[PDB]
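> Dropping a structure here in structure tokens format, bear with me for questions.
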Amino acid sequence: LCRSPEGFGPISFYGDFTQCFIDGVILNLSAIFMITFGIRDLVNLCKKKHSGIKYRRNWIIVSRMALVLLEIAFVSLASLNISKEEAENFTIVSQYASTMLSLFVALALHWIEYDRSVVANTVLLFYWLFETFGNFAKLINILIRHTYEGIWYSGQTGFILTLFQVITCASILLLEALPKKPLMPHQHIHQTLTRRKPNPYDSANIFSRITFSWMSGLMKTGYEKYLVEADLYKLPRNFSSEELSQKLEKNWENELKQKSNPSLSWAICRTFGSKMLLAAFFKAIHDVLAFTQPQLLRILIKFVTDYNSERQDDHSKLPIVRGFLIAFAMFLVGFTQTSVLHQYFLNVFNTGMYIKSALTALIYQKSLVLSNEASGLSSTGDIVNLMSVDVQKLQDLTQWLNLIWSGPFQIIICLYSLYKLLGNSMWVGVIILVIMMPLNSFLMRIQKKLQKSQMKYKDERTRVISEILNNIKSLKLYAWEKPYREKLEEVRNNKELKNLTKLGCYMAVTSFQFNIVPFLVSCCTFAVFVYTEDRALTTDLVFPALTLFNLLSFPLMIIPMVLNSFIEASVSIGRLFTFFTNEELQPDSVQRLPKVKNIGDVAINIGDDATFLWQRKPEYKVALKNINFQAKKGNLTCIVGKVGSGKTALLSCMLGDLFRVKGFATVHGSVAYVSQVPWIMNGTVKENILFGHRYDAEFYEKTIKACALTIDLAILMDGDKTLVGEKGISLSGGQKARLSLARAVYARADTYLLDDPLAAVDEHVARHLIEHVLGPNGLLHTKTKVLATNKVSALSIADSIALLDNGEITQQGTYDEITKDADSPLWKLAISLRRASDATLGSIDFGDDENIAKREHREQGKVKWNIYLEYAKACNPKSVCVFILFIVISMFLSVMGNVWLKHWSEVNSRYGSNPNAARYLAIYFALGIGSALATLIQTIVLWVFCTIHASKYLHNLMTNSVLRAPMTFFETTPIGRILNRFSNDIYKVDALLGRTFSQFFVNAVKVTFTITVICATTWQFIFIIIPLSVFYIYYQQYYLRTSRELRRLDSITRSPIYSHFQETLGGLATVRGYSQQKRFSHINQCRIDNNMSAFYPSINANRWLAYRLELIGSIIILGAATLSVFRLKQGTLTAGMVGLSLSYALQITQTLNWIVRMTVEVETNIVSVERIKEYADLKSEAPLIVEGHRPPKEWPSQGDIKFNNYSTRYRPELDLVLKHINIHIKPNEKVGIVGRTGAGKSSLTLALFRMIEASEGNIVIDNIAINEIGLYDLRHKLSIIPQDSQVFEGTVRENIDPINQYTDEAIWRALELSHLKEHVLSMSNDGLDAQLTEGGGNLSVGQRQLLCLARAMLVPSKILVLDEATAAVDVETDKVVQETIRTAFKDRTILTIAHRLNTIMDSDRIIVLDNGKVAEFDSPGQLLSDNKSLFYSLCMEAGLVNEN
Ligand SMILES: N[C@@H](CCC(=O)N[C@@H](CSSC[C@H](NC(=O)CC[C@H](N)C(=O)O)C(=O)NCC(=O)O)C(=O)NCC(=O)O)C(=O)O
């Protein structure tokens, strides 16, 4: 018991703690805490082993030990000052006896703490915090009792002792927290490391873990230079994927073998779940502290009313210190509420990083054991979506998982809180929510329907654009850009840009409907209160209630969204459980034994009439039967058989794929294998030869010289640095087979299985390989080798051979017996190089961003203010002003609604009843509805008038410029980068950029009106908000620069995880043939860890920002509450002013954070306008039309061509390729153009079509210089048979005449002349309206050539050019072309460019070209009669001279 006039009640009359509560509870629990935990920690640290790390003794530990020995002196002196009256009180005398033991424990613990730990001990940090707080409360408690009652409750001794006793504890706390221990001067050589430096999270004390201050070192670095992958720290302890997947495998395997009904989700839950049970505790404590602030607001308003009232009655007892203490509790609640929420976010964000790394690494190691058929059940492009999609949805689910119980909890607390203020009137708030929640969930479906519809038209536009960009060479010649531009423009304008406006309207209606509900609940609740209850509606019922209505906004929004992800994640679990249960290879299928010793040894045995099964299910199929087979060292063993017999099955047996039911098999030593179809990995040719082995130069050069590869390296003129694969340059033919054999031979294995490689190559090359590799001559003299082939030479040199058919062996022998006795279609047609060593493992190197940072280094804040003005002029600039005005109107009316509510409450309080309620209520309804209509109008203006006009303008501007670029742009730029801008960058401008400007401006005006409402009541708030603006700018500038570089460095690393999986899916027979599984798993795990070490600091920068921007809001609440109580003393404050001011300040803490988060979404998306405007201003070409010079309709009436000293070059920086050409062609003449390879023949037609400009001279046709003519009027008239045959989708009529200039009769006549009519009619009865698939898959190459000939047939002209078409048109078609030249084109002048001299022997005259100079121009007969002439020498090179 306490012998005191004030009891154990926590709150005194003056508003602070009673003395009995301070002494008996707060300063006792913090003593028992240290007694119980310090002994345990002291034991565990004393049992710990000695370690070599030692810290030097220094002033730190001397100071700590000096300070802690004064506390015992002050408690000692204070314990004698006790008077005779106080010693009969149990709670005060218990205090010193409880404290004095814990001081001795702490003094002991500092000593062992200094030597045996790296980080400041946690219990020491919390004990001194509690003991500073408990003593400061006692100092305040003595002061206010002195001031009001006039006596010292304890003499000046106890006061001055308490004053010293606070300062000593406060000094100990900071000497514990801030300084760091110096290491000894020696044994510090472990700092020398070239790798990344260790992560700073592992050495932070608990106060730095709570405030995230360990992250401040990276922000100063990223602010002053571009980050690159050499700056990132290592991952922490226990984040490695090899560690993580070995936990989950044990639980899943136990799940399958222990019990009858497995499931995957339970195995996931029981291993990672234990942290998400801890996250629920912090979520519940936050949800309880959130709903406390309206109770302190109710208490403060009622205190203002009582203090004004009794003073005014005294004009016609409560202390002022009670007002200053409530304003301090409103700061403490906000500080604790901030401190627990981000410890919830840390624990939920780490579990997604664990789940992703466990599942990805189990999927990869699963794929290496799937049998042939289960691997055949699905697409290679589809198993990769298990990584790209399915684990991504399981990652994103965890951030929402606790809201399934946290959502209803807040809404039940809110309804029960409103029940106590207002009574039975509350129930109208339930019915409106019951009506309007299903309507909103109904509206959320039709948007998803429209959004799924929108995604098709993207693909249709992308396909049309890609098909234009591939065939640009034909478009340039035929002047066909006019139909295809309109064909694209029709699809762009008349579907997609219609569908956008519909989606815009459906978004606007949903924004209105979601805005109006929390107003409508309050208006109906006040309206039902006024007409039924017999009570005055006063200020402290009205202004606390608004905050409780407004807290219902967030849980109503988020409840429908979490259900969608919960349904969506349920399919993915079933897909992964399907995948993990497939059938697996039989382990026992073949034995593996060590090497043989001597050349007589048998290497392999199969016998006892073994049988092997092609499949296990649904019915097993007999692959092999009665097999009895052997092989010996050294000798070449070959096997022959029909295609589709057991030939392939023996090789598949010896690799161990098939299922065994009878017999036995064994293989000695290592196996090297070559697949029949080659597999080429992405990399250098050097690495494809080495394939993970060490480098020995002599054996390497021997291996290359044993193959034809050396000349192939010489011909390409590029060494082993040439990239090869899918994205390298395309090798062809026997080169791949030669490369595969070169890979295999370098391994020096003890058994070779060769699956018929010789079919790909020349026969003399095969002879060369039989000289240098196979037989007794080559390097493989002592290795066993089995080659399955049908080659007569190989079976001639074979030492033993056997015949396999129908799955059974029928004959075998040496070939002498076969020649003599078999009468069969086989006739009736001691030392070696030691194994190469394996290279060692390590880490996968990163790339260097220097290649782009050298351009970026000229500035930071690299997006200029110009691009914002370019986008705001693509939008009509009046519409932006009309968009801005209505945000201000909407916020102004909402503020005036609450000023009217304040006036209504002040009128009700004076009367004690509710007069004129129907008059007062209608104006509040009007001001509340006029604020929703203004929110509707701005969204209609934004979607229909601002955005669609920009999306209309930009694409039309870009396409016109791209379609008129000269050929150099298309030759130098890879098409995979041109198509990206048409596909992704237009999409971000269409759908995502417009929304973030809305969410920026709507939140930015709200805090300006909030600060105006606060400053209008107490004008001294000016001096508070001005120094807080400088910190707000300081933090925003540090976050902006660093976060975008961390996001980019994340993004570039994510793709190479999946390319490796797609590359390895194609090669499982090779990888399993060389036993490279361990290396191929290790590469994948390094690829995962490189991504996670860049994803880890990205999410922690958000927590670092948010703690510091939410701490400003609590100082704003403290300052606004305190200045009103300073104003109350002057006698001027009233209850309505403090209610209106404090109801706004409590709602500001999230907006300050969301503005700075939206600034980076604006800056990320605005780059797309810069990249579009890059291509818009691209360089021009010569004019299409020159109006003053336009030739008559029939201008080429004579086919006469004249050269006037013409010269030209491909590019200005290169040499002249044609020089001083003077040539004259007679009308109707048939000219042969021929010359040596690379002499510059192809430039002639580009000069003729003016695709290249003149450097000197000119070309003249029929008394006009062609340089004066517009390019369309020039290129329209010529006729060309191009060497490239190119097909477009759509009708045959579109492929012949897309302009509809000509009748069907001419079309059918041309098709009749081209022999095409019979084939198309068999395809479809539609005739001309029959449609051709992409790339002309229905047409053979000869059909494409005949189609091009029909295209040339339809165009009337006096001139034709056969521009090198003989490079693809074979003689079986060229005979028809010759007949067509004799019959139809006979009247024309014809220029023919020859692939071979045989095709042009009927030429009237020939021009010989050599190195840009005219060699001779003479008749063929005079050349062929001059045996020493140049053309005669060319015919001798062609062999026609010797032929005749
Ligand atoms: N109070 C929140 C805590 C914060 C929170 O959960 N934030 C979200 C962001 S939702 S962002 C969605 C949006 N928020 C805002 O517009 C900001 C709040 C507002 N301006 C205010 O005045 O409080 C909204 O839903 N507005 C509805 C409304 O206007 O009432 C989150 O999970 N962030 C984790 C992360 O991303 O790291 C809660 O109860 O959980």
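By the numbers in Swiss-Prot, the shown part of chain A spans 12-327, 339-851, 901-1515.
For this deposited structure, the header notes the method as electron microscopy, 3.2 Å.
Each residue, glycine too, has its Cβ placed from N, Cα and C.
Pulled these from Swiss-Prot:
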| type | residues | note |
| --- | --- | --- |
| BINDING | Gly663, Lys664, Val665, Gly666, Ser667, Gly668, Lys669, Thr670 | ATP 1 binding site |
| BINDING | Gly1306, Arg1307, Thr1308, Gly1309, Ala1310, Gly1311, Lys1312, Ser1313 | ATP 2 binding site |
| DOMAIN | 951-1235 | domain 'ABC transmembrane type-1 2' |
| DOMAIN | 1272-1507 | domain 'ABC transporter 2' |
| MUTAGEN | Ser908 to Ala | Loss of function |
> Most Cβ neighbours within 10 Å: which of the binding-site residues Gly668, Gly1311 is it?
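Neighbour-count leader: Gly668.
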> Given that 49 residues are missing from the model between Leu851 and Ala901, what is the Cα-Cα distance between those two, in Å?
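Taking the Cα atoms on either side of the gap gives 37 Å.
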> Of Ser667, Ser908, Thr1308, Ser1313, the recorded positions given in the record, which has the fewest other CB atoms within 10 A of its CB?
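Fewest other Cβ atoms within 10 Å, among the recorded positions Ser667, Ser908, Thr1308, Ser1313, is found for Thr1308.
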> Out of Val665, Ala1310, give me whichever of these binding-site residues has the highest number of other Cβ atoms within 10 Å.
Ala1310
> Rank the binding-site residues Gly663, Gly1309 by the number of other Cβ atoms within 10 Å of each Cβ, and give the residue at the low end.
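Selected from the binding-site residues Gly663, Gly1309 on minimum Cβ neighbours within 10 Å: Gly1309.
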> Measuring Cα to Cα, how many Å separate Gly1311 (ATP 2 binding site) from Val665 (ATP 1 binding site)?
49
> Using the Cβ center of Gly1306, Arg1307, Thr1308, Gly1309, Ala1310, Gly1311, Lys1312, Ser1313 as the ATP 2 site position, which other residues in that chain lie within 8 Å, going by their Cβ?
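Output for this site, in sequence order: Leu1480.
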> List the other residues in this chain whose Cβ sits within 8 Å of the Cβ centroid of the ATP 1 site residues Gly663, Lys664, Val665, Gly666, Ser667, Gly668, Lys669, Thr670, in sequence order.
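Once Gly663, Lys664, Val665, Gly666, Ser667, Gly668, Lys669, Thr670 are set aside, the remaining close residues are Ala671, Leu826, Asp827.
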> Fewest other CB within 10 angstroms, which one of the binding-site residues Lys664, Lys669, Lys1312?
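Counting other Cβ atoms within 10 Å of each of the binding-site residues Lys664, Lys669, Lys1312 gives the minimum at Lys664.
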> At the level of the C-alpha atoms, what whole-angstrom distance separates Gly666 (ATP 1 binding site) and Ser908 (mutagenesis position)?
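Here the two Cα atoms lie 39 Å apart.
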> Give the helix, strand or coil assignment DSSP yields for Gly1306 (ATP 2 binding site).
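For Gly1306 (ATP 2 binding site) - judged by DSSP and reduced to three states - the answer is strand.
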> Please name which of the binding-site residues listed here, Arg1307, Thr1308, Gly1309, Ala1310, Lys1312, is nearest in space to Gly663 (ATP 1 binding site), Cα against Cα.
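Out of the listed candidates, the nearest Cα belongs to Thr1308.
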> Counting only residues 6+ apart in the same chain, whose Cβ is under 8 Å from the Cβ of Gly1306 (ATP 2 binding site)?
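Listed in sequence order: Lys1312, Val1479, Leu1480, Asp1481, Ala1486.
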> Between the Cα atoms of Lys669 (ATP 1 binding site) and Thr1308 (ATP 2 binding site), what distance do you get, rounded to the nearest Å?
46
> I'm trying to understand the geometry here, so how far is the Cα atom of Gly1309 (ATP 2 binding site) from the Cα atom of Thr670 (ATP 1 binding site), in Å to the nearest whole number?
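The separation of the Cα atoms works out to 47 Å.
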> Could you list the residues of the same chain, at least six apart in sequence, whose Cβ is under 8 A from the Cβ of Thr670 (ATP 1 binding site)?
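When sequence neighbours closer than 6 are ignored, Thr670 (ATP 1 binding site) has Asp777, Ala810 within Cβ distance under 8 Å.
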> Within its own chain, what residues at least 6 apart in sequence put their Cβ under 8 Å from the Cβ of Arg1307 (ATP 2 binding site), listed in sequence order?
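Listed in sequence order, they are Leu1480, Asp1481.
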